[PDB]
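Working notes for the structure below.
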Amino acid sequence: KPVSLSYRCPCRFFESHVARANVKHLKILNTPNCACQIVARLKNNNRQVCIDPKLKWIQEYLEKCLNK
Amino acid sequence: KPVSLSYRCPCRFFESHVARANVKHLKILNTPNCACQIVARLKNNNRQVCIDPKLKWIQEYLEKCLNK
Amino acid sequence: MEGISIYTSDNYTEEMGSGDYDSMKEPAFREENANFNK
Amino acid sequence: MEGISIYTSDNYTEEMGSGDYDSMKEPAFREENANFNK
């Protein structure tokens with residue numbers, strides 16, 4: 001995969017109807033071109049997909065880890 | 001490595017005086033024994049360290065990713 | 001969102017990954033889509 | 001808050017891990033460190 005920093009995002013499009021329980025963990029990356037993207041490693045060996053950091057289950061996830 | 005329910009935790013303790021600029025990304029996992037742990041991969045090749053999910057830069061990191 | 005000095009993407013390179021699962025955007029924190037296939 | 005059902009340990013098991021870099025606890029969102037050296 002040829003890459004550069006001029007136009008770099010881990011995903012241009014992030015996934016929203018993806019299951020919370022179907023992930024093994026969250027991997028979050030902040031690229032210069034795109035705000036914030038979370039990438040989850042899906043169960044078994046399917047692949048790893050980008051989850052919207054603004055998704056519902058992510059919202060509660062971040063918040064709870066932060067303090068509450 | 002056997003991790004059932006008795007003892008599964010991705011970290012021992014969470015690191016606080018660790019640099020935001022020295023990490024490549026955040027990897028978050030929740031084990032049954034431990035609340036929330038973010039583990040970050042240090043730049044180049046050192047290892048991966050556990051970051052307090054409640055660290056300053058993490059707080060705002062979660063916040064920015066959340067929406068704000 | 002802001003052009004703030006972030007970290008460097010060392011191991012994780014990327015530039016434009018794709019999306020599935022009805023790849024959508026904007027906080028979906030409060031939405032009531034209660035399984036409606038009609 | 002409470003421990004909800006978690007993700008199956010496939011890629012990541014771990015019952016051990018790191019804990020250095022002056023390992024501390026609680027939100028450090030607000031720190032007012034005014035020269036700690038005496």
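Every residue gets a Cβ built from N, Cα and C, even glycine.
Copied over from Swiss-Prot, here are the features:
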MUTAGEN   D:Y7 to F  Sulfate incorporation greatly reduced; when associated with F-12 and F-21. Moderate reduction in sulfate incorporation; when associated with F-12 and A-18. No sulfate incorporation and binding SDF-1alpha greatly reduced; when associated with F-12; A-18 and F-21
MUTAGEN   D:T8 to A  No effect on sulfate incorporation; when associated with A-9 and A-13
MUTAGEN   D:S9 to A  No effect on sulfate incorporation; when associated with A-8 and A-13
MUTAGEN   D:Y12 to F  Sulfate incorporation greatly reduced; when associated with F-7 and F-21. Moderate reduction in sulfate incorporation; when associated with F-7 and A-18. No sulfate incorporation and binding SDF-1alpha greatly reduced; when associated with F-7; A-18 and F-21
MUTAGEN   D:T13 to A  Enhanced coreceptor activity on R5 HIV-1 isolate Envs. No effect on sulfate incorporation; when associated with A-8 and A-9
MUTAGEN   D:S18 to A  Sulfate incorporation greatly reduced; when associated with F-21. Moderate reduction in sulfate incorporation; when associated with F-7 and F-12. No sulfate incorporation and binding SDF-1alpha greatly reduced; when associated with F-7; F-12; and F-21
MUTAGEN   D:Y21 to A  Reduced CXCL12 binding. Reduced coreceptor activity for HIV-1 isolates LAI and NDk
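Shown on the structure are the features that Swiss-Prot records.
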| residue | record | Cβ within 10 Å |
| --- | --- | --- |
| D:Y7 | mutagenesis position | 20 |
| D:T8 | mutagenesis position | 13 |
| D:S9 | mutagenesis position | 20 |
| D:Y12 | mutagenesis position | 18 |
| D:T13 | mutagenesis position | 14 |
| D:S18 | mutagenesis position | 22 |
| D:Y21 | mutagenesis position | 17 |
- Out of D:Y7, D:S9, D:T13, point to the one nearest D:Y21 (mutagenesis position) in space (Cα versus Cα); all of them are mutagenesis positions in the record. D:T13
- Round to a whole number and give the Cα-to-Cα distance in Å for the pair D:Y12 (mutagenesis position) and D:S18 (mutagenesis position). 14
- Which whole-number value in Å describes the distance between the Cα atoms of D:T8 (mutagenesis position) and D:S18 (mutagenesis position)? 21
- D:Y21 (mutagenesis position), DSSP three-state class -> coil
- Listing the mutagenesis positions D:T13, D:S18, D:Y21, which lie under 8 Å (Cβ to Cβ) from chain A? none
- Note on the structure: Simplified DSSP label at D:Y12 (mutagenesis position) comes out coil
- Cα distance (Å, whole number) from D:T13 (mutagenesis position) to D:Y7 (mutagenesis position): 10
